[PDB]
Amino acid sequence: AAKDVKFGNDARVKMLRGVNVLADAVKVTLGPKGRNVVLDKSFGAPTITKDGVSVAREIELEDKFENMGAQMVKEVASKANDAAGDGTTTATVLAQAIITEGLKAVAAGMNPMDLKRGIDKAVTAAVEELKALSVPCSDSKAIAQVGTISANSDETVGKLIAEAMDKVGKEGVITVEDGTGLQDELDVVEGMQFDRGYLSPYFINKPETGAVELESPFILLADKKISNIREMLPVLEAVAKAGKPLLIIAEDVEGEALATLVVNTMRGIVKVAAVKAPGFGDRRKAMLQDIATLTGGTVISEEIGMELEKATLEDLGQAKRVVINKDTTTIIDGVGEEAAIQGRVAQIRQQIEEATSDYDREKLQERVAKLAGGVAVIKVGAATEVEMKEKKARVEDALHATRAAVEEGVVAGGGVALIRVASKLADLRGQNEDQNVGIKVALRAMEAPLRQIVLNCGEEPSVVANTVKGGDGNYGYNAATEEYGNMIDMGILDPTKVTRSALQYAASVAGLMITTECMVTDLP
Amino acid sequence: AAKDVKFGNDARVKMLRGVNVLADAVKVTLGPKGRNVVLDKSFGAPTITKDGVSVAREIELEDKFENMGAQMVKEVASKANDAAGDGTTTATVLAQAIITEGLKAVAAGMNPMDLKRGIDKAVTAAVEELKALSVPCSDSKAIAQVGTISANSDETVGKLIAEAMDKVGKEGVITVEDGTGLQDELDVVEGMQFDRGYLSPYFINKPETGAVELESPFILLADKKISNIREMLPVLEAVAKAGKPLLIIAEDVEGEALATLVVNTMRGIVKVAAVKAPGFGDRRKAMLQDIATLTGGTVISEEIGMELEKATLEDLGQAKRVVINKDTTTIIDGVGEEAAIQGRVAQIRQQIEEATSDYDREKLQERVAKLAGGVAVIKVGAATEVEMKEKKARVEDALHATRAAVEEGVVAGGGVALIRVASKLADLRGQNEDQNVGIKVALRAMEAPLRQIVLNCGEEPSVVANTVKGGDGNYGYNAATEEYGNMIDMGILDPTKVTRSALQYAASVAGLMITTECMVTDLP
Amino acid sequence: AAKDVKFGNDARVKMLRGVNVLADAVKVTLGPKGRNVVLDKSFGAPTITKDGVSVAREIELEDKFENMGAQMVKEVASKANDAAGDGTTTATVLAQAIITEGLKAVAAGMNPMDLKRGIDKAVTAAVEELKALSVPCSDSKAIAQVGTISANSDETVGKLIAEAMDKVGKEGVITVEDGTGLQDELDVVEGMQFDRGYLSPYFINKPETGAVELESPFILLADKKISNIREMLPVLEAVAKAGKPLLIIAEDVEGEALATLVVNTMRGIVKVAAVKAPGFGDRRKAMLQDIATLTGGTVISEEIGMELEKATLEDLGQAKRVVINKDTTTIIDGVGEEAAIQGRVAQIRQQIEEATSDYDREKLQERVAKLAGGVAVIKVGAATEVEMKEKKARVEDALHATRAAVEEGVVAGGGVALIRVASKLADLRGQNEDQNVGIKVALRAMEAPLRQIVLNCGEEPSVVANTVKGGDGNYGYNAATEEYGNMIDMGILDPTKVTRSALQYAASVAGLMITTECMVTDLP
Ligand SMILES: Nc1ncnc2c1ncn2[C@@H]1O[C@H](COP(=O)(O)OP(=O)(O)O)[C@@H](O)[C@H]1O
Ligand SMILES: Nc1ncnc2c1ncn2[C@@H]1O[C@H](COP(=O)(O)OP(=O)(O)O)[C@@H](O)[C@H]1O
Ligand SMILES: Nc1ncnc2c1ncn2[C@@H]1O[C@H](COP(=O)(O)OP(=O)(O)O)[C@@H](O)[C@H]1O
Ligand code: BEF
Ligand code: BEF
Ligand SMILES: [K+]
Ligand SMILES: [K+]
Ligand SMILES: [K+]
Ligand SMILES: [Mg+2]
Ligand SMILES: [Mg+2]
Ligand SMILES: [Mg+2]
């Protein structure tokens, strides 16, 4: 359709107005004393949230040029959420500061591309300084402190996440989902477990708990649809002679074979249970081979040149306990050599290194956890559903921040690390005067998060900013208790990855946004 | 539908208004100090661009006569993009200058057809002068300079493209795609490679890298669907006696034959890998014949009169190394006579000479690169997605400019070549006074790009243009560093093809736009 | 729906307003100094045309009585384009002049039917005078001059058309298509050629050019389906004994016969190529019989009572060379007696004389051209697409004018022939005074084209008209150089057919339009 075309300062003013609208909506939720935003939903009740990307993803304006400005600045928060899972409000605050100062410098007669180059140079130097300023985060106390800070100063969430990380291990998986009561609970599983249960209720040998218990059984791993029992007679006779229980993992067991097995169980001849293989497609084969490696067995498939009639005792894996119930199967203390397990997990790790999407990496890491580490689930408890959603979001944020701190270390929080970096970069110079102006723009915009944090508390940002800048090291301002001190001692920690990512994406979007001269959109 | 008819000066005023709207939208992005344009997208985020055709393709006007003018001038940029891939803003600037001066002459009582004829004569003479003025671009330093200038003065892109062109050769192919990191990378693959992987995971003999590696194999090229093992026993027996691996490139293999092959693999009988033939249809046959000529083998086809059971060791190709992964297959150092490869590439070159669509030519050039040269891929790295899109567009422009400069030579940049040509054409004359006026119109319009480049810098175009006109040779004006000097020494190079194409298309459209007397369009 | 009814002078002024609008849109493009008209297209870009019928076909008006007038006067241009292919602006100018003068006469109280009868009488006498005034046009110089004049004074177009007409001969056909370069080229084909290529790439015996070449082949013409080699075997063995190649033109060939033929090809047994028959249906039989009578063979069909298995060397045609490629087949120097060719072309001529649509006549003419003369194609080259379209239209107009001038002769151009005729018809009288008034109306309207040509030049039409009327013979006015002289020596020629058609159609529509008294249309 027809277009509307604007040039120069008019387009820049519309774009800045849209950016300011989105940023002012988002920045009320920053810090320990930030407040909540209510977001209307078409299908359901409103959501009360304190998360920056959640607020940013629903801001849209009726003016089309202002909406273009807002849509451009929204990508900073979206990309920060995708990268680190935290630090999105800080990214938006930095982007708005850079855009405002850059437009003010452009209107003074500077070349926008030289300003962009200066911003790029300052940001590269700042990221180098941040990496040199980081400190490792290894003890459980520091992980608890990071999880507490990220969950809006909540001691219990940090303590729970620290305990979960301690029990599960370095190669495990922790997940968050909705609970039932009013308290948080942590359920950890050791060993391997998949969401497939027994195929016949008569298999139950312990009616008290409604579960199948087997002691030191054999595991028959068959990559084949089992329908006729005639294929199953040799191994059945073998295990009957041996006298130990048998577990059959296959794609399915049909009516007559299942009937034969169940009839044989309750007569005291053989102790048999049968469950279906987990997953759909090639992943089924992968986890079948994982179980085979764990229990020291062999997968009986027709694509390798084996038939189940020829299966013998050494082809059956062995475990210590198998617990099957209506929904889950658990294999406990599988008998398998450590070398094979390490080789398999190494193969999965190098497979992880060559994965693109999040879904594949999550599945592969879950497989590594099943083979080697553990899997935990955190249940969030709240009285109402809105409180449940808000607490679940906070817990997920704390989980992400603790992970990032584990990979890349921690720096002093509260906006002090960026101030220290900007004070260190005071002698950085570029090629020409416009690049110097851009460097100064970036360095001055690095002080925005602390000023906004102090502003949300109702105090005077300039006095606090000058007092913090007058110090050195980890000297900072505690916004919760309104006192100065050492932020490392007070337990106010931020991951280096979150800070660095926020700075990088903010600069990347803002530098491009500064250079606009013309702006084209549809007519009202 | 009912129409609106407008005559003479009113029609010309509306047309010039539309042309001016589109040209002023496009011309803010010209030079080293041009800026960006934000284009609103219905599906997604806004697009920030500096490319002329991208801006031109979006402009539309609500008035209908003005929209006719804009739609008519848009074809200059479209044609320049399709022909050379670069120089669209310069073409638009030249078109607008010619249209403005020509309408000014027509309003003074000149015959538009004679003005058109004079403009065409001047443009023909100018193209001859430009061809007489160019210089070869053969060493890598000049290629780097051209790629740097065409990428908004980005040295790294120019050096990367120079290295890629050095490695991949004269007959190679270079493509640009999205990366994942923050740094650009170049990955060149030598030899022939196709994107078809192994047909069964059990074929892998190197689990550490997950690759199927074979040393000096036989290659069996079956242009048919392989159904039963029985058709293959003679070949397998011969290869097993021979004692070296065998690679089966066929249309596909089902469960039975593949099961037999895989069973034989790990038993130590014969080392065999199977992959699917690349392509779909006739191109599949062409690729199979290319592999046959490269490796020195024969394709087993029913339409030629041979069967798989009759195949011998003479119909099998040979190589030195074959590496297969989950997605790619690589044939390294095929053992074949160079004469056959030269004949095949000459035949494909002849096929190229009679190729119309660009897709077919691209596929044929990729096939020639596989046979004779290499394939290089440049992966662009950026922090966000808008930055990625801009960097990718600039890298593509630099690639096109370097190709054009290699094929046709380079002239002085900055709009200096056009000014030198116009100064050389100072005594050209036509048959009557209107033709002379048209010649002068074209000569005056040839100075527009330099004036616009100086205008975007905040300088005065008149003084700079006069000073440049006062010099001779490669003397010019550097807009980045704001000084005068030799354009060749300071590295501002422009392909002759881009300049010539821009001038030709601009004149071709502007001359016809000048001769309009009536306009017919729908009612509002 | 409800109707609106207007009576008398109101209806007549509405009609004249519509006529004036369309004619003023059209007449700006008349003469050597007429201009271009931009026509808006809903799907694509606007077209810049100088063709009168093209301008007329897109005129429609919001008012409904004015739209009736425009829709009525549009038929003159449509009919003139359909008949002669040229001279539509002149027809519209004549129609408007007649309508204006006739309405002026009617307003003075004269019977419209008598005016119509007088106009018809005058036009009949004028057409007789035009037929008597013509001179033959057979020289290549005169054909070049006609093509130059009709192509808007383009020497190259006239020269190219003259050369093409000389090469193809009297009975040949010439077509115009889009070229690829910037220069026009002429591509003439000698012999017979049809657009069917080889059925298998392995028939190629010259792979440097990728074409099949046979020297002194045998041509097997079979109007049947061939799938099994059993009915093909005896003639194949006979050809193998003969020792010379064979070309099979049939309906098509299935896999069995094609595989057999190709298998015998590269073994050196028989040099065989197979193609499909041209055409679909009865026309396919017609071209099969044409090839048979050209090469001196017999068509094998079931509907005549012959079988392929019974074929001998007598039923096989013979040629001197056959070249086949991906798309075209050419038979060079067929061995046939010219009496058969003459009889066949005579049969097709009598078929031509009894053809209603132009499409069947075009196919029959192409068949005669393939039998006797040649087929040429002119490729029009231009830089852009708008220039391409306008140049192609001009070339087609020049081709139409050249054919018409060959058919019926030439007269002096610039509107001088009509003036001479009108001067010769000064003594013509009717039955009553109103018929005499109608005759004078027609004679006055015959002077409109020269007046409009002079008006488009910026000169004063009345003085030029009187000076031309004062002369005699071919004395006229040259609007290109603004000079008087002999129109024949200056090279300004028009076909007699075009002038006669324009006059006839203009008078035919205008006479009816004069006699209106009431108009009935829908409500606005
Ligand atoms: N008690 C505190 N004193 C000072 N600063 C704090 C305190 N708690 C948190 N902060 C700072 O406030 C910021 C929290 O902002 P938040 O609302 O979580 O937005 P984001 O989505 O960017 O994390 C952190 O960067 C942290 O440095
Ligand atoms: N440093 C420089 N000094 C002077 N002129 C330059 C410099 N760099 C590029 N140019 C000129 O600017 C033009 C580049 O225009 P650009 O914005 O790339 O549009 P396009 O490539 O579409 O024509 C070229 O004609 C080139 O001669
Ligand atoms: N050099 C010339 N001097 C005078 N008359 C000319 C000249 N060239 C062409 N003409 C006249 O102009 C007319 C061409 O008008 P044109 O635009 O072709 O309209 P049409 O569609 O009726 O052919 C011809 O009738 C021809 O007699
Ligand atoms: F404006 Be061009 F695409 F460099
Ligand atoms: F306008 Be006509 F077709 F010469
Ligand atoms: K927040
Ligand atoms: K540009
Ligand atoms: K015309
Ligand atoms: Mg956080
Ligand atoms: Mg460019
Ligand atoms: Mg004409």
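Chain A uses Swiss-Prot numbers throughout; the residues present, in order, are 2-525.
Determined by electron microscopy, 2.9 Å, according to the entry header.
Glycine is no exception: its Cβ is also placed from the backbone N, Cα and C atoms.
Features of the protein shown, as given by Swiss-Prot:
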MUTAGEN   A:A2 to S  Complex stability is significantly decreased; when associated with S-76, same residues as in M.tuberculosis
BINDING   A:30-33, A:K51, A:87-91, A:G415, A:479-481, A:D495  ATP binding site
MUTAGEN   A:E76 to S  Complex stability is significantly decreased; when associated with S-2, same residues as in M.tuberculosis
MUTAGEN   A:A109 to C  Forms inter-ring disulfide bonds. Prevents ring separation and leads to the formation of high amounts of symmetric GroEL:GroES2 complexes
MUTAGEN   A:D398 to A  Can bind ATP with normal affinity, but is defective in ATPase activity. Binds non-native rhodanese, but cannot release the protein
MUTAGEN   A:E461 to K  Temperature-sensitive lethal mutant. At nonpermissive temperature, the rate of general translation is reduced and a defined group of cytoplasmic proteins are translated but fail to reach native form
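Of all the recorded positions listed (A:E76, A:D398, A:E461, A:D495), A:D495 sits in the most crowded Cβ setting, with the most other Cβ atoms within 10 Å. When Cα-Cα distances from A:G32 (ATP binding site) are compared across the mutagenesis positions A:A2, A:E76, A:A109, A:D398, the shortest belongs to A:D398.
For A:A109 (mutagenesis position) paired with A:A2 (mutagenesis position), the C-alpha to C-alpha distance reads 36 Å.
In the three-state DSSP reading, A:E461 (mutagenesis position) counts as coil. With all protein chains in the displayed structure included, the most crowded Cβ environment within 10 Å among the binding-site residues A:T30, A:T90 is that of A:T90. Under the DSSP three-state reduction, A:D398 (mutagenesis position) is assigned to helix. Checked against ligand 9, the recorded positions A:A109, A:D398, A:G415, A:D495 give A:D398 as the ones with a Cβ under 6 Å from it, listed in sequence order.
Each residue contributes its Cα atom, and for A:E461 (mutagenesis position) and A:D398 (mutagenesis position) those atoms are 29 Å apart. Candidate recorded positions A:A2, A:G32, A:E76, A:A109 yield A:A2, A:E76 as lying near chain B, with Cβ-Cβ distance under 8 angstroms. All chains included, 7 other C-beta atoms sit within 10 angstroms of the C-beta of A:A2 (mutagenesis position). In this structure, the binding-site residues A:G32, A:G88, A:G415 were compared by how many other Cβ atoms lie within 10 Å of their Cβ, and the smallest count belongs to A:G32. A simple way to gauge crowding: the CB of A:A480 (ATP binding site) has 22 other CB atoms within 10 angstroms, across all the protein chains here. Counting in whole angstrom, A:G415 (ATP binding site) lies 49 from A:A2 (mutagenesis position) by their C-alpha atoms. In terms of C-alpha distance, the listed mutagenesis positions A:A2, A:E76, A:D398 place A:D398 closest to A:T30 (ATP binding site).
Checked against A:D398 (mutagenesis position), the recorded positions A:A2, A:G88, A:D495 differ in C-alpha distance, with A:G88 being the nearest. The Cβ neighbour count for A:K51 (ATP binding site), using a 10 Å radius and every protein chain shown, is 19. In this structure the C-alpha atoms belonging to A:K51 (ATP binding site) and A:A2 (mutagenesis position) are separated by 39 Å. Filtering A:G88, A:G415, A:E461, A:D495 by Cβ distance to ligand 1 (under 6 A) retains the following recorded positions: A:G88, A:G415, A:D495.
Taking the C-alpha positions, the distance from A:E76 (mutagenesis position) to A:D495 (ATP binding site) comes to 22 Å.
Checking the recorded positions A:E76, A:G88, A:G415 against ligand 6, not one has its Cβ under 6 Å from it.
A:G415 (ATP binding site) falls outside any helix or strand according to DSSP and counts as coil. In the three-state DSSP classification, A:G88 (ATP binding site) falls within coil. Rounded to a whole number, the distance between the Cα atoms of A:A2 (mutagenesis position) and A:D495 (ATP binding site) is 48 Å.
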